[PDB]
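Colleague: Provided herewith is a single structure, encoded as structure tokens, for subsequent inquiry.
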Amino acid sequence: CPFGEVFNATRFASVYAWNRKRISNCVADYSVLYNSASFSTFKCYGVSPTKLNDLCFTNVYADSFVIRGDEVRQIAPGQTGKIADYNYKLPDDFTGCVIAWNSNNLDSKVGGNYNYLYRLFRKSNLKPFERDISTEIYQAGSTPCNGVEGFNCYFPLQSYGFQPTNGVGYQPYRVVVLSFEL
Amino acid sequence: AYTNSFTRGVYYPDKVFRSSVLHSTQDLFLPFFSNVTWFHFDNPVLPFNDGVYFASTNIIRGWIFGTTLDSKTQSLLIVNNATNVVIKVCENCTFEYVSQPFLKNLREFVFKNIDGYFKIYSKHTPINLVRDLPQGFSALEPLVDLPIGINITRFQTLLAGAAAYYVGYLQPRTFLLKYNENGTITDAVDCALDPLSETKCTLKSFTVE
Amino acid sequence: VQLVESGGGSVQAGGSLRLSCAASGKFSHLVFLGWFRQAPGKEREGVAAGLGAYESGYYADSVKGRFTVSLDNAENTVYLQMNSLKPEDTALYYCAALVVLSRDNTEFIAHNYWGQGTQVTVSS
Ligand SMILES: *[C@@H]1O[C@H](CO)[C@@H](O)[C@H](O)[C@H]1NC(C)=O
Ligand SMILES: *[C@@H]1O[C@H](CO)[C@@H](O)[C@H](O)[C@H]1NC(C)=O
Ligand SMILES: *[C@@H]1O[C@H](CO)[C@@H](O)[C@H](O)[C@H]1NC(C)=O
Ligand SMILES: *[C@@H]1O[C@H](CO)[C@@H](O)[C@H](O)[C@H]1NC(C)=O
């Protein structure tokens, strides 16, 4: 029942403001999952992708965002890269199912889509499931030049840009992280 | 004004059913012989501190939970206004809830709010004479599990000769519940109070030698 | 949810304008990212930022001490003031609005939106 909306939705959230659409109290058949030509990475951790119809699990969370090609392998439990250090952390014990498919027909304009930003610099090293929506300045270098914003301090959000002539490594991949515990 | 809660404030920490076994759990409990404030103007806004033990002897109508109680933040005014109780979290409505009412007696409640869930326990033991908080041990059963998760750090009691209500603060200390044959709790020792009562938690009984 | 800009046209250098980004639709907070300046054939740069809950004025060095933003919570809008116009500031400006439809604490349904485009052509 409850998660046909989170997959086929027109637009998806960006990495800093990750959606956390929460589903409960209907049967989740999973028969439209794991056998579909659209998907590209179905790597469940701590639970097999098979034998998921025959369990019953509670407080299942369904995260969502969009990331580029060579950033799918940073949604693993661990693997501190760029977007797992500051933007989206999956805690070490995870019990989940990262579902990272491909979308280049929907998320690329003629001059490039700019609606899917991310957080490049951040002073804080993150905690698991910790949103960091605040946009305060980063102060690169021990330097008190605060209000100038020219150099030695950075506005942390930065845009991706998705042109359809780009390679496989930088097209956007609409991940969806079904997370559930007992 | 301080009154000494003797041994009260023990709820069922889980949802399973055990029988005649001495379980050892670690959660937020009211400490034994902890100083509880008598409140005989009457209602200053008090902090939360991850859990408070409300206990009053119909004058009490309810409680108001929030951050600063304006139109900016979502409130939580648990009020027993009608013949049934209602719960409003609005200020713009996100949630509401109606159930059987919560209403001499001794009304006890243990509020706790951890990780998006709002838990609330209850008990209704009767008492005639005023030992202010009686010595008898009785458990508490949960009423509802509320997954709303508004960040609450202030609470203030609704109201309507002075009336009494006590509030004692919870702490992360571990207990040792004695479950009975039927499945009820009839006694509990504290694992952090007395150097006698530590030895009852590392010998797994109620008797030492 | 759309976005609406104003304050555009062709105006002589050393004059003044006022840039306004107007929002609509259904939301709950509308936390602003800010104004973004994109020179023609260049990348957009974060000319204006720091408009969250707890914030501070973020202005780039090229317009530092010359342009000012203001938080207008009446329509959840923003006003960018124009002082002492200079053809280096000739750009198609954008406002960046983070909408949020999340009335709960947990289910943070919050897409990310941008505006339309402001034609700012100034010259001496
Ligand atoms: C989205 O639509 C496709 C094609 O109809 C379908 O195969 C897929 O299961 C849908 N996803 C969900 C879960 O809505
Ligand atoms: C109590 O308050 C609720 C709203 O929270 C209202 O719907 C109900 O009618 C009230 N009952 C009375 C009449 O006390
Ligand atoms: C209530 O919701 C509206 C949007 O529907 C919002 O503008 C307002 O700030 C919220 N808070 C109040 C004042 O009730
Ligand atoms: C259990 O309940 C029954 C029926 O109320 C009662 O007769 C019995 O004494 C109870 N036993 C204990 C140990 O509580």
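The residue numbers of chain B are those assigned by Swiss-Prot, with the residues present covering 27-66, 79-95, 99-132, 165-176, 187-243, 261-309 sequentially.
Structure method, as recorded: electron microscopy, 3.9 Å.
Placed from the backbone N, Cα and C atoms, the Cβ positions cover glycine too.
Pasting the relevant annotations from Swiss-Prot:
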- B:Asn121 to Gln: Partial loss of biliverdin affinity (MUTAGEN)
- B:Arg190 to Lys: Partial loss of biliverdin affinity (MUTAGEN)
- B:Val83 to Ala: In strain: Omicron/XBB.1.5, Omicron/EG.5.1 (VARIANT)
- B:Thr95 to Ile: In strain: Iota/B.1.526, Mu/B.1.621, B.1.1.318, Omicron/BA.1 (VARIANT)
- B:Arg102 to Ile: In strain: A23.1 (VARIANT)
- B:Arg190 to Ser: In strain: Gamma/P.1 (VARIANT)
- B:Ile210 to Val: In strain: Omicron/BA.2.75 (VARIANT)
- B:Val213 to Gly: In strain: Omicron/BA.2, Omicron/BA.2.12.1, Omicron/BA.2.75, Omicron/BA.4, Omicron/BA.5, Omicron/BQ.1.1 (VARIANT)
- B:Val213 to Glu: In strain: Omicron/XBB.1.5, Omicron/EG.5.1 (VARIANT)
- B:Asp215 to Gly: In strain: Beta/B.1.351 (VARIANT)
- B:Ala222 to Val: In strain: 20A.EU1 (VARIANT)
Colleague: Between the Cα atoms of B:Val213 (variant position) and B:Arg190 (mutagenesis position), find the distance and write it as a whole number of Å.
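Modeller: Cα-Cα distance, B:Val213 (variant position) to B:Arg190 (mutagenesis position): 14 Å.
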Colleague: Spatial neighbours of B:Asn121 (mutagenesis position) among the recorded positions B:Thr95, B:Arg102, B:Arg190, B:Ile210, B:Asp215, B:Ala222, defined as Cα within 10 A: which are they?
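Modeller: Of everything listed, what lies within 10 Å of B:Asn121 (mutagenesis position) (Cα to Cα) is B:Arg102.
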Colleague: Relative to the Cβ of B:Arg190 (mutagenesis position), which residues of the same chain, six or more apart in sequence, are found under 8 Å away?
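Modeller: Counting only residues 6 or more apart in sequence, the Cβ neighbours of B:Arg190 (mutagenesis position) under 8 Å are B:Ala93, B:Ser94, B:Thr95, B:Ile101, B:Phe175, B:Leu176, B:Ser205, B:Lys206, B:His207.
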Colleague: Once you note that 17 residues are missing between B:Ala243 and B:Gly261, how far is one Cα from the other in Å?
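Modeller: Unmodelled segment endpoints: Cα atoms separated by 12 Å.
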Colleague: Across the 32 unmodelled residues, what Cα distance in Å links B:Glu132 and B:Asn165?
Modeller: 6
Colleague: Which chain-mates of B:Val83 (variant position) that are at least 6 residues away have a CB under 8 A from its CB, listed by sequence?
Modeller: B:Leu110, B:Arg237, B:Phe238, B:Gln239
Colleague: Taking only the Cα atoms, work out how far B:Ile210 (variant position) lies from B:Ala222 (variant position), in Å, as a whole number.
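Modeller: B:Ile210 (variant position) to B:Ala222 (variant position), Cα-Cα distance: 15 Å.
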Colleague: So if I draw a 10 Å sphere around the Cβ of B:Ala222 (variant position), how many other Cβ atoms end up inside it?
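Modeller: I count 16 other Cβ atoms within 10 Å of it.
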Colleague: Across the 10 residues missing from the deposited entry, can you see how many angstrom lie between the CA of B:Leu176 and the CA of B:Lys187, as a whole number?
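Modeller: Flanking Cα atoms: 13 Å.
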Colleague: What is the Cβ neighbour count of B:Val213 (variant position) at a 10 Å cut-off, with all protein chains included?
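Modeller: I get 10 for this one.
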